[PDB]
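Data first, discussion second: the structure below is written as structure tokens.
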Amino acid sequence: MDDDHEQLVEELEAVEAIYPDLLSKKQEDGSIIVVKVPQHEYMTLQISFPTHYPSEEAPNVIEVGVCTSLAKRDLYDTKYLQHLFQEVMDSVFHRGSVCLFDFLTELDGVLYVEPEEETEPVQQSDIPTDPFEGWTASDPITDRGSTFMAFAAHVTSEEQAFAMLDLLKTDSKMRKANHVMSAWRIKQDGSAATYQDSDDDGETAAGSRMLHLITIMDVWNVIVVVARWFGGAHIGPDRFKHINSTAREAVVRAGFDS
């Protein structure tokens with residue numbers, strides 16, 4: 001009777017994070033959902049969320065459905081699976097867990113079907129999503145097959161910019177791209193001690209262009225590095241647009257739009 005929705009809506013976004021396509025919500029936010037066996041089966045679980053949701057008690061297993069042939073249709077029925085489903089909820093009925101995480105455990109054993117006993121996730125990605133020291137980078141964008149990306153960093157006098165950019169350019173992870181371009185700029189807020197130098201390592205046409213680019217963009221005292229990578233066809237629909245919004249915040253934040 002306090003933040004029951006927040007935790008509820010959070011488990012939704014959490015199960016989403018773990019398994020998107022696998023879960024299907026009948027209702028907009030929580031209330032009623034249909035999850036399908038994590039093995040990507042065909043037996044879908046119809047579950048509702050009563051006024052006494054996880055916090056109060058637990059969700060409500062309303063029904064189960066399954067796409068089956070005449071091979072194992074005699075072994076289990078929908079109402080039958082519903083019975084064991086319920087006895088499993090009994091587990092996720094008095095735990096600090098909401099349901100989804102703990103109940104899959106029992107289902108994992110009772111439903112059987114065990115392929116292997118190991119885990120292999122996907123952690124291979126060129127596109128940077130992790131933070132950097134001194135550096136604030138978060139703008140990877142997508143193009144046909146290619147990937148675009150930029151790293152911004154607020155800086156002080158020339159030593160700072162020189163070192164952090166030196167290092168970054170000679171860094172083997174940034175070294176992995178097709179062509180990288182960089183631009184640094186230092187302008188005294190209200191003084192004359194300014195240090196500026198050009199670049200052209202990757203593509204030379206981008207060197208002076210990027211320089212005047214940061215000039216016309218109304219921005220100083222901050223550095224930016226752009227890199228081009230090759231990936232899949234479009235890498236992912238959620239890659240460019242969604243990160244664009246996030247990236248937009250970073251670039252602006254690091255002092256690109258003050």
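Even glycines carry a Cβ here, placed using N, Cα and C.
What Swiss-Prot records for 10-114 is domain 'RWD'.
Under the three-state DSSP scheme, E87 (mutagenesis position) falls in the helix class. Here Swiss-Prot notes a mutagenesis experiment, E87 to A, with the remark: Slightly increases interaction with GCN1 and ACT1 and does not prevent inhibition of GCN2 activity in amino acid-starved cells; when associated with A-90.
One mutagenesis experiment named in Swiss-Prot is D90 to A, and its note says Slightly increases interaction with GCN1 and ACT1 and does not prevent inhibition of GCN2 activity in amino acid-starved cells; when associated with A-87. Residues within less than 8 Å, Cβ to Cβ, of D90 (mutagenesis position) and separated from it by at least 6 positions along the same chain comprise none.
Counting only same-chain residues at least 6 apart in sequence, those with a Cβ under 8 Å from the Cβ of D102 (mutagenesis position) are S91, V92, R95. For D102 to A, Swiss-Prot lists a mutagenesis experiment annotated as follows: Decreases interaction with GCN1, but not with ACT1, and prevents inhibition of GCN2 activity in amino acid-starved cells; when associated with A-106.
Here Swiss-Prot notes a mutagenesis experiment, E106 to A, with the remark: Decreases interaction with GCN1, but not with ACT1, and prevents inhibition of GCN2 activity in amino acid-starved cells; when associated with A-102. Within its own chain, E106 (mutagenesis position) has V88, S91 as residues 6 or more apart in sequence whose C-beta sits under 8 angstroms from its own.
Taking all protein chains in view, 13 other C-beta atoms sit within 10 angstroms of the C-beta of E87 (mutagenesis position). Secondary structure at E106 (mutagenesis position), as computed by DSSP, is helix.
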